[PDB]
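S.K.: The structure that follows is given in the form of structure tokens.
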Amino acid sequence: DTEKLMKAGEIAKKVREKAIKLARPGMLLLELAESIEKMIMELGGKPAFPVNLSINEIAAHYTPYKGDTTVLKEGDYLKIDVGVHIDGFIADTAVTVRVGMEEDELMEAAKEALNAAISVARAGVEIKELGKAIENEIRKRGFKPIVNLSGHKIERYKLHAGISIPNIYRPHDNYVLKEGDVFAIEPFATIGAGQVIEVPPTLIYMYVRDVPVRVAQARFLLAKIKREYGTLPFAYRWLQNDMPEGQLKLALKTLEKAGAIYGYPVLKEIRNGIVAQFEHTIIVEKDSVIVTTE
Ligand SMILES: [Co+2]
Ligand SMILES: [Co+2]
């Protein structure tokens, strides 16, 4: 279904743009996310996942927690990733911002990557064409694409769904773009290496599997998890009050170990090189594409 998808787009769109506006030095991340997640629900959206406010060397998979006194300092490169869905049709967008400052050529690189990528996409294109297009844009400005962190196919209630949209030309990325395919195209660019690493904390999670749990407490959480969130990612923070202190963190850890949920840790540039990201969701047509998030 297109329109549902398109609506998701429209909202992701505005919500993003508003997030840009709020993003000044001193602004509390926690607050920001909360504003952003609200404005979604306001417009008749629900999140596809918590807003990912990632700063600098941090590349993805940061979304704050209650007591997260992270505030933006001027000159910080802020990645904003915003998820919205409408009966499970997803729009997924992301923009880098350098706080209280103008567009940097790091930012330019990622941005033009996306555009270039959109440009060459049509039904019947081989994925690598978009790879090359992005590789090209970033290297050519003296910069390094992040190679293990890219776009991805999208489906109904499926944020990542088979096929990645790489930021490098590789010769056996041959998936031929079907007409109707939905896809996030995220280029990341960097001054460091082009390679990211898992580091704690682990702040986003996902229901993966109905498995049985020994401990009463965790089992009831898994119910509230499936109920309020299903197959979509959800922040730590959305669950916070419901329990005592580290009683939640633990309960979450018990569930990981059991195989019921997965924990998305925080991705950081291998060499703390600063990182840029722009993503649009798109949909394929014979001879062009719909850009759900402009
Ligand atoms: Co995303
Ligand atoms: Co994404």
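Since chain A takes its numbers from Swiss-Prot, the residues it shows come out as 2-295.
Using N, Cα and C of the backbone, Cβ positions are placed for all residues, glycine too.
Found this in Swiss-Prot, in case it helps:
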type	residues	note
BINDING	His62, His161	substrate binding site
BINDING	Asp82, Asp93, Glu280	divalent metal cation 1 binding site
BINDING	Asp93, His153, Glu187, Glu280	divalent metal cation 2 binding site
MUTAGEN	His161 to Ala	Reduces enzymatic activity by 96% at 37 degrees Celsius and by 88% at 87 degrees Celsius; when associated with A-173
MUTAGEN	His173 to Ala	Reduces enzymatic activity by 96% at 37 degrees Celsius and by 88% at 87 degrees Celsius; when associated with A-161
S.K.: Is any of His62, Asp93, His161, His173 (recorded positions) within Cβ reach of ligand 2, i.e. under 6 A, and which?
M.R.: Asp93
S.K.: Note down the number of other Cβ atoms within 10 Å of the Cβ of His62 (substrate binding site), including every protein chain shown.
M.R.: 25
S.K.: For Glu187 (divalent metal cation 2 binding site), list the number of other Cβ atoms lying within 10 Å of its Cβ atom.
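M.R.: Other Cβ atoms within 10 Å of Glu187 (divalent metal cation 2 binding site): 29.
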S.K.: Cβ atoms within 10 Å, counted per site: which of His153, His161, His173 has the most, among these recorded positions?
M.R.: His153
S.K.: When you rank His62, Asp93, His173 by Cα distance to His153 (divalent metal cation 2 binding site), which of the recorded positions ends up on top as the closest?
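M.R.: Minimum Cα distance from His153 (divalent metal cation 2 binding site) across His62, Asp93, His173 lands on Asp93.
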S.K.: Just to be sure I understand: of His62, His161, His173, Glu280, which recorded positions have a C-alpha no more than 10 angstroms from the C-alpha of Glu187 (divalent metal cation 2 binding site)?
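M.R.: So the list is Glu280.
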S.K.: Helix, strand or coil: which one is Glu187 (divalent metal cation 2 binding site) in, per DSSP?
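M.R.: DSSP call for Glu187 (divalent metal cation 2 binding site): coil, neither helix nor strand.
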S.K.: Out of the recorded positions I have (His62, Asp82, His153, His161), which ones have their Cβ sitting under 6 Å from ligand 1?
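M.R.: By the Cβ criterion, which requires under 6 Å to ligand 1, the hits are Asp82.
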